[PDB]
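K.L.:
Sharing a structure here in structure tokens format.
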Amino acid sequence: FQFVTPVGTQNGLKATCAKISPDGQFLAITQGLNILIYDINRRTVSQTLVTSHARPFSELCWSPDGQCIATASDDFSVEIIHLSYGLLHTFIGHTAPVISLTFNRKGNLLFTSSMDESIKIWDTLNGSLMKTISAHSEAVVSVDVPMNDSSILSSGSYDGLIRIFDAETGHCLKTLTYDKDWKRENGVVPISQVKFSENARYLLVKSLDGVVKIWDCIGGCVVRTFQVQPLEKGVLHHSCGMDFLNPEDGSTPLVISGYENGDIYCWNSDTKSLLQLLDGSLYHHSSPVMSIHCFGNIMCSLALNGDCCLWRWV
Amino acid sequence: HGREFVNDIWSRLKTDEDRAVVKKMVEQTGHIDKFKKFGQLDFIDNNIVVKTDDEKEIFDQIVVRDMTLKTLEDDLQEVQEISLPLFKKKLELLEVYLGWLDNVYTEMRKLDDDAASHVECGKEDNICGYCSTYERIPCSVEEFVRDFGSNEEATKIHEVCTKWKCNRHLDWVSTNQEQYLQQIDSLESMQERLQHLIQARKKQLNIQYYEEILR
Amino acid sequence: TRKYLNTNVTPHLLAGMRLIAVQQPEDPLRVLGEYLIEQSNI
Amino acid sequence: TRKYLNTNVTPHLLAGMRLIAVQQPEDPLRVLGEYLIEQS
Amino acid sequence: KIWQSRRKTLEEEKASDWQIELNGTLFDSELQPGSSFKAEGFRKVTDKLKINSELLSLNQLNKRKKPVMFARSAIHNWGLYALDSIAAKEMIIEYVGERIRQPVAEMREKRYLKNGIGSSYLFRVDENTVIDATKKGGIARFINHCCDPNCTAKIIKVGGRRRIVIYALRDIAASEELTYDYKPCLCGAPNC
Amino acid sequence: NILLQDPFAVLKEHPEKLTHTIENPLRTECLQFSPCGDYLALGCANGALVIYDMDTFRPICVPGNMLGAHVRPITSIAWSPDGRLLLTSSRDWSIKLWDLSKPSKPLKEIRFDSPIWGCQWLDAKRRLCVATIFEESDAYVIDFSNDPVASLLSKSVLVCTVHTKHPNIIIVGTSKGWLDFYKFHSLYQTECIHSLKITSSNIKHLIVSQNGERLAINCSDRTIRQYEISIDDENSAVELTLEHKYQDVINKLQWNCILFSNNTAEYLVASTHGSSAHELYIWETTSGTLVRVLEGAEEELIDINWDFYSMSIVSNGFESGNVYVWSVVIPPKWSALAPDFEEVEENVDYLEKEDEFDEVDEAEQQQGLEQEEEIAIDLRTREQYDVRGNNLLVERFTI
Amino acid sequence: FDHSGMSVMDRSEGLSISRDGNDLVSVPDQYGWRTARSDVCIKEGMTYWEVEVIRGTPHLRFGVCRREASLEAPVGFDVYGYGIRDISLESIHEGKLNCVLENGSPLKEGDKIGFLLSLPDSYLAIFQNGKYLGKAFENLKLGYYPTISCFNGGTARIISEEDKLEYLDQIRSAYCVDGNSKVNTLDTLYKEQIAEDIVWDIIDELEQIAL
């Protein structure tokens, strides 16, 4: 698990998302109102940029089909553009700014996130909403869906508690809180991005403090927490990122760190060991990382203050 | 004069901004005389720089289409992003479905006219004219008005399935055309839809080399 | 038990009660316990 | 009054009684008051 | 460079133009000032521009099964919106917790205030047997703490001598939620 | 197996339920699910088989791409157990085998002399499709993967053919004999076996259990007769024995369609109209007890189906044309506003263990991780267990 | 008001009728409960206050308790209580869980302890089967009340008669200065404190006429 690749995404505005974009090929990265510069992962060449609308697109979700791309702006919408076609279907959203997206295995219906803490569901192909699971009060910052299920719905939120939801309109399936509310201010908000295990029976909460307590919805109990050797060094809660990295299911479980304000760690499945990270803060990096996704040995990265880091490794 | 002043304020309102709205104002007000704007263009290369070049062009700017650029900075302007290896390949099959297969299905619809007419005169000379005999349209017969004649009743020649007015085959021969008719209706519907899809492709394909010119 | 029937231990306790309730507690026990002896010599 | 002077007469009595509470004889305090003399 | 201009003059007439018009005109709410939301502007602010006998006890176990229907509200977080099967001075639903004693459950309350989880969300007889909410609660946490004099969670009980019902009521209507005082709140309801 | 409803509650499978969600307007004749139970097919009187989906009950359109669909109602649209192919039938003289993942132009249109009553797979390959004829008294077996051609049975009026769990044994209705089972194939010609003329007139449906146990029937003169299923070289001996025969005849009139539920026929709904009852019986498999009924609507329904991985029931109202969908769970909202509120209904004084309240925590939060459990990736449980029922892809309505 | 028995008068629910035999005032009723009120108030003396384990989850924690301070809970919750543990003998003072003991004590009747105080170094002991004999204080009616705990059927036993059947060498051999040993221990302290109650009752009877 050691390599680097050529990088580049015009280095304009803030690198908000670097979705690994599973079709094997076709890497995409925002440049603001310019959207999703295509990079074939084998050709490594800048290609089609789709350029939907004005506001900086927060997050990108790779469609199972690979034909249509949905981004999450700040203003009025979540915007689907069909990668070959002419943005023939964008739809109204909730009146709050959208933040995160992820689509289910079938690609059948989509999930939007919410700043008003009221996520909505959307049938993709017809293009409307079914009923809305408003089981929060302060912003649901992240929502993901596992690979081998379309029923577990993640709520990464700023109410300090995960709210697992049913498939479409079953409100409030189960819940899960982290701990230790009063410590930072007024009830803690450690929850940054919750991306599932591939087998749809575990879940990874990254603390905004930077210690990944990874849970189980089955027992309700936490499993082992990956911790860096230094104590409190990785508290990187505020500095212009909510950093996160996904697992790598190469042949073993492999957790990459969404480590903000520092070069990101790599962690084993079971042992709490550090792995294969560099001191490469000069190139790509300077302080943070923003968004990391992984479709295989290929795993992308983008940093905020080093804008458009545009990685792929091994 | 006053025209010069109008050019003056219409010019000075830009100051190196996206004055395409002011470019629309240029044509809209005092449309008859455009001579002064070039006379001011003689020195107002500072504030207007995009629209300095754009004063030479036509007054329409806002549309999203065109032919590919006649700039000719190099060979085919990098061959128009490699001459659409994707789109011509995906919808020359549309042109196949436009001409050839559609004409085939109209001819297959046309065969059932004669396939109905032979059966019609045979019925006038009752028995159920069956299907499955317009295939190569044989209608295997010598002189059908007498070949169906009383000697053999069960269509030995130009053989239709029926013994008499028989509901075994509940013959699709009558109104089969509907099959062909909604078939060619699906032809023409996918024709119109896919031409709209072509125009949507063009709406995307202008933007590709217009962005690639800016790299 | 020593409450209801320790009255072998408490016949002269209630008497020295009366003695210091009569005599001033000066000359503290050189005469005071001795009066309980002389009442207890029987 | 005699309350304070009895709390000023008590401790030697408690010493004798804590001595006598061990074996609890049938000749209880006739042992004790002579020892209460023998202080000063 | 005219060739990049024609996209850009369209871009200046498409991107900055047609988006914020479709944004602002179809803003049903009143024009939320928001940052770029991967730059950690929290803005977690109070102003919100977003839309806002024995068998009798066994009967209350089953009759008023769901007199409320849990929902978020402007009142504290979760106005459960008491829907039906309510009347004055009747036992709504048996408050049920799971903790046995007052002293060492006061030690448990001290351990709560260390984590700051619940200062409330207990109910005390204080003879002994303070009754919990945050380990096996029924409708315990949910009943609110407004300054509305709706409910009295009192210790009227028969036989088992550990039952807590919400006994004395003034009659409320649908969707106006049950508020017992714990025994000028933090409600902000229109009676404060 | 039940893979995800484990962080719902304890097991609340609950097969039959009583509620409606109503679907869209075109009326059909028969319906069927994907073998993964993912999305639902139905083919209208227009013949455009408008393929719908369980979640988000809205049409997804794959029909009529480049070469159009056939103009009369279908009869017996049936999924491949792969889920990649598709079989239709018709009142349009034709079978147009489809594949959704394909170009969406019929893969191999075949035509026939009389309207086909019904067609099914033999499910081993693409090369195995067996159908019916209004006219003939022979079983047509139709190949597709080799050639777009059909064969005979080479027997000596054929209605309602079906497979079994073991796909190499085929069940056949109303020849000279009124029921007979026809062995392995007729491409690779294999003989017939034991016939039995059960009832007087023609029968409707011959549903076989997914486990290969039960063999129902819809008799003309109103008997529902189940049978244990017979096997290869165990040919004649089984299904001669009448198992529990249904229909306490007096109340119920003629039966329209029959099919087993999820597995082992453990519930058996069927449709009766003419009596205008509109309530359907979830009969027990073995004892055949009256189980509950459905409400339905007062429009008659013509054919029904269960599903296997979401445990619902759908049927098409023959009059209204809409499809009526059952089986909705109720949400434990007690656990909703609280993460750990495992809700107990009565006051259980918890034991407050030997070290509970014995001393304060003393910074024992995160002293030891002490892990022994994993997250490790899926390695195909029940070794094969599934080909995933993958979606149709379709880009449309750009307009 | 009750007088005869063994460490009876003020306790809680769990020391009920199956304590009538000798000393088994442990608690099977519910589990978290109160150390039974001990027989005597150790005011200033030194003691071989020593304990036993009768028939055995029997944790059955030790303790030294005080009035005007908590008694419904076990000893570690207290204002200034002091106690010990079965589970690896984790030493528990008030408001802390401090250093464990070196020996093994799951067994029967080894942990038999000692004390010392003065009038206006205060010396606790454990002497757990003859070892871990250690002291720490700032020199802290209202004497030391040492009962034992609760938690699901303990096997509660203390020695209250003349002998110390195990580790009697506290008395005149070791664990302290032999003159400062104070063999006025747990059972004779009953007799002396009750005689003191007698004489202070005589003083109260004088206070009937001190009016």
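Since chain F takes its numbers from Swiss-Prot, the residues it shows come out as 2-157, 171-413.
Determination method: electron microscopy, 4.3 Å.
In case you wondered, yes, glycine gets a Cβ from its N, Cα and C as well.
Swiss-Prot feature annotations, pasted as is:
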BINDING   F:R236, F:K266  DNA binding site
MUTAGEN   F:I264 to A  Completely abolished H3K4 di- and trimethylation and greatly reduced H3K4 monomethylation
MUTAGEN   F:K266 to A  Decreases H3K4 di- and trimethylation
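What's the neighbourhood like for these features in this structure?
P.N.:
Mapped onto three states, the DSSP output places F:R236 (DNA binding site) in coil.
All protein chains considered, the CB of F:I264 (mutagenesis position) has 5 other CB atoms within 10 Å.
Its Cβ taken as reference, F:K266 (mutagenesis position) is surrounded by 18 other Cβ atoms within 10 Å in the chains shown.
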K.L.:
Over a break of 13 residues, report the distance between the Cα atoms of F:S157 and F:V171 in whole Å.
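P.N.:
Taking the Cα of each end residue, the distance is 12 Å.
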K.L.:
Using C-alpha atoms only, work out the spacing between F:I264 (mutagenesis position) and F:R236 (DNA binding site) and round it to an integer in Å.
P.N.:
11
K.L.:
Return the count of C-beta atoms lying within 10 angstroms of the C-beta of F:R236 (DNA binding site), excluding that atom itself.
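P.N.:
So the Cβ neighbour count for F:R236 (DNA binding site) comes to 15.
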K.L.:
At the level of the C-alpha atoms, what whole-angstrom distance separates F:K266 (mutagenesis position) and F:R236 (DNA binding site)?
P.N.:
9
